[PDB]
Amino acid sequence: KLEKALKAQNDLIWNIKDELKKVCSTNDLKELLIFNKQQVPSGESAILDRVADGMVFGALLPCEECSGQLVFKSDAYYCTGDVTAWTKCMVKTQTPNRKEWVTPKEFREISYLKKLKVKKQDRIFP
Ligand SMILES: [Zn+2]
């Protein structure tokens, strides 16, 4: 039933993208990626796809290894925190510590996405 599994992950991912579309449009879509510092032509259509993916499977939250915050970029995620008066933690993982990420007002409502189908899907990493 490996085939059935694949079709279930694909369908959950797509239903998710539709939902966010309702909460975020071409304009709101672009707003989210821009706060993330990204403006791409292969964007907004990519904004729905890659975003839904980041929410469910893995957008970066605090590390608290370093009592820090994970700030990442595509294909290099760096966590910086303060843990000691002379010691901090920096973690270099392509994918950041996966938790529910930062999403604008509208997108913020996304909390059901992950729980539904949160498999380790692909993020904005080319
Ligand atoms: Zn850290």
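The residue numbers of chain A are those assigned by Swiss-Prot, with the residues present covering 233-358 sequentially.
Method of determination (from the header): solution NMR.
Heads up, the Cβ atoms here are built off N, Cα and C, so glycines get one too.
The annotation Zn(2+) 3 binding site is assigned in Swiss-Prot to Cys295, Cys298, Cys311, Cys321. For the mutagenesis experiment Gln241 to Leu, the note given by Swiss-Prot reads: Does not affect auto-poly-ADP-ribosylation. Looking at Swiss-Prot, the entry for mutagenesis of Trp246 to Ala says: Decreased poly-ADP-ribosyltransferase activity upon binding to damaged DNA. Among the sequence features in Swiss-Prot, the mutagenesis site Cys298 to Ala is noted as follows: Decreased stability leading to impaired oly-ADP-ribosyltransferase activity. While the structure shown retains the original residue, Swiss-Prot records the mutagenesis experiment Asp314 to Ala with this note: Does not affect auto-poly-ADP-ribosylation. Among the mutagenesis entries in Swiss-Prot is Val315 to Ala, noted as: Does not affect auto-poly-ADP-ribosylation. For the mutagenesis of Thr316 to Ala, Swiss-Prot gives this note: Strongly reduced poly-ADP-ribosyltransferase and ability to regulate chromatin compaction. The structure shown keeps the original residue. According to Swiss-Prot, the experimentally introduced change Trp318 to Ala, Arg or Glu is described as follows: Strongly reduced poly-ADP-ribosyltransferase activity. Able to bind damaged DNA, however, defects in the interdomain communication prevent unfolding of the PARP alpha-helical domain, blocking catalytic activation. What Swiss-Prot says about the mutagenesis result for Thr325 to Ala is this: Does not affect translocation into the cytosol.
Geometry remark: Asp314 (mutagenesis position) versus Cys298 (mutagenesis position), CA distance 5 Å.
Here the mutagenesis positions are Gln241, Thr316, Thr325; the one with the fewest Cβ atoms within 10 Å of its Cβ is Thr316. Spatial neighbours are here defined as Cα atoms within 10 angstroms of one another, and by that definition the neighbours of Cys321 (Zn(2+) 3 binding site) among the mutagenesis positions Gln241, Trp246, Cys298 are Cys298. In three-state terms derived from DSSP, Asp314 (mutagenesis position) belongs to an extended strand segment.
Taking a Cβ distance under 6 Å to any atom of ligand 1 as the criterion, the recorded positions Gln241, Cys295, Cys298, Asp314 reduce to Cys295, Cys298. The Cβ of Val315 (mutagenesis position) lies under 8 Å from the Cβ of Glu297, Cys298, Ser299, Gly300, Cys321, each of which sits 6+ residues away along the same chain. Cα-Cα distance from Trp246 (mutagenesis position) to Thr325 (mutagenesis position): 27 Å (rounded to the nearest whole number). Taking Cα separation as the measure, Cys311 (Zn(2+) 3 binding site) is nearest to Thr325 of the mutagenesis positions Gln241, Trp318, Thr325. Classification of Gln241 (mutagenesis position) by DSSP places it within a helix.
Within the same chain, residues at least 6 positions away in sequence whose Cβ sits under 8 Å from that of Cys295 (Zn(2+) 3 binding site) are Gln301, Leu302, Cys311, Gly313, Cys321, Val323, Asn329.
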